[PDB]
Amino acid sequence: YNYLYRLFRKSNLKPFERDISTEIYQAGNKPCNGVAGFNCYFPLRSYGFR
Amino acid sequence: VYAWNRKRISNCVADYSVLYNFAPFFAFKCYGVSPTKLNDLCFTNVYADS
């Protein structure tokens, strides 16, 4: 589980740009205010490498 | 669960925002597609297993 990918982001990346900010993403109309839950997901998902 | 009900969905436009608007759904987990990009994609072979 050491390898993760950014599933959620507000906008696309530029060429050769790196994003390591672990801020919450607002996937719905309701604000998240830094707390995950309904319509609030962490942007980073871990690969199930087996 | 051994006789799970399968329904084919075709020839319509599906608004997935109303699924989030009224939602007693505790678990909402999507594997191969983003939950917020469902309204921006076109699909077929849509099957609901209840």
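Here chain A follows Swiss-Prot, giving residues 449-498 in order.
Method on record in the header is electron microscopy, 2.4 Å.
Every residue gets a Cβ built from N, Cα and C, even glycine.
With a 10 A radius on its CB, A:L452 (variant position) counts 13 other CB atoms from all the protein chains. Classification of A:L452 (variant position) by DSSP places it within a strand. According to Swiss-Prot, the natural variant A:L452 to Q carries the annotation: In strain: Omicron/BA.2.12.1.
Swiss-Prot gives this note for the natural variant A:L452 to R: In strain: Delta/B.1.617.2, Epsilon/B.1.427/B.1.429, Kappa/B.1.617.1, Lambda/C.37, 19B/501Y, Omicron/BA.4, Omicron/BA.5, Omicron/BQ.1.1; Contributes to cellular immunity evasion and increases infectivity.
One entry in Swiss-Prot concerns the mutagenesis experiment A:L452 to R. Its note says: Increased resistance to neutralizing antibodies. Decreases HLA binding to NF9 epitope. Increased binding affinity to human ACE2.
Cβ neighbours of A:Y453 (variant position) (same chain, under 8 Å, six or more residues apart in sequence): A:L492, A:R493, A:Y495. Annotation of the natural variant A:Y453 to F in Swiss-Prot: In strain: B.1.1.298.
A:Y453 to F appears in Swiss-Prot as a published mutagenesis result, with the remark: Decreased HLA binding to NF9 epitope. Increased binding affinity to human ACE2.
Looking at Swiss-Prot, the entry for natural variant A:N460 to K says: In strain: Omicron/BA.2.75, Omicron/BQ.1.1, Omicron/XBB.1.5, Omicron/EG.5.1. Sequence-distant contacts of A:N460 (variant position), defined by Cβ-Cβ distance under 8 angstroms and a gap of at least six in the same chain, do not exist. According to its DSSP assignment, A:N460 (variant position) is coil.
If you draw a 10 Å sphere around the CB of A:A475 (mutagenesis position), it holds 18 other CB atoms from the protein chains shown. Here Swiss-Prot notes a mutagenesis experiment, A:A475 to V, with the remark: Increased resistance to neutralizing antibodies.
Counting only same-chain residues at least 6 apart in sequence, those with a Cβ under 8 Å from the Cβ of A:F486 (variant position) are A:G476, A:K478. Record note (Swiss-Prot), natural variant A:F486 to P: In strain: Omicron/XBB.1.5, Omicron/EG.5.1. The unchanged residue is displayed.
One natural variant catalogued in Swiss-Prot, A:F486 to V, is accompanied by this note: In strain: Omicron/BA.4, Omicron/BA.5, Omicron/BQ.1.1. Taken residue by residue with DSSP, A:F486 (variant position) is part of neither helix nor strand, so it is coil.
Around A:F490 (mutagenesis position), the same-chain residues six or more apart in sequence whose CB sits under 8 Å from its CB are A:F456, A:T470, A:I472, A:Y473, A:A484, listed in sequence order. One mutagenesis experiment catalogued in Swiss-Prot, A:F490 to L, is accompanied by this note: Increased resistance to neutralizing antibodies and human covalescent sera neutralization.
What Swiss-Prot notes for the natural variant A:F490 to S is this: In strain: Lambda/C.37, Omicron/BQ.1.1, Omicron/XBB.1.5, Omicron/EG.5.1.
Record note (Swiss-Prot), natural variant A:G496 to S: In strain: Omicron/BA.1. The unchanged residue is displayed. For the recorded site, A:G496 (variant position), the DSSP three-state label reads coil.
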Filtered recorded positions - A:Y453, A:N460, A:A475, A:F490, A:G496 - keeping only those with Cβ under 8 Å from chain B: A:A475
Listed in sequence order, residues with CB under 8 A of A:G496 (variant position) and six or more positions away: A:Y449
Secondary structure of A:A475 (mutagenesis position) (DSSP, helix/strand/coil): coil
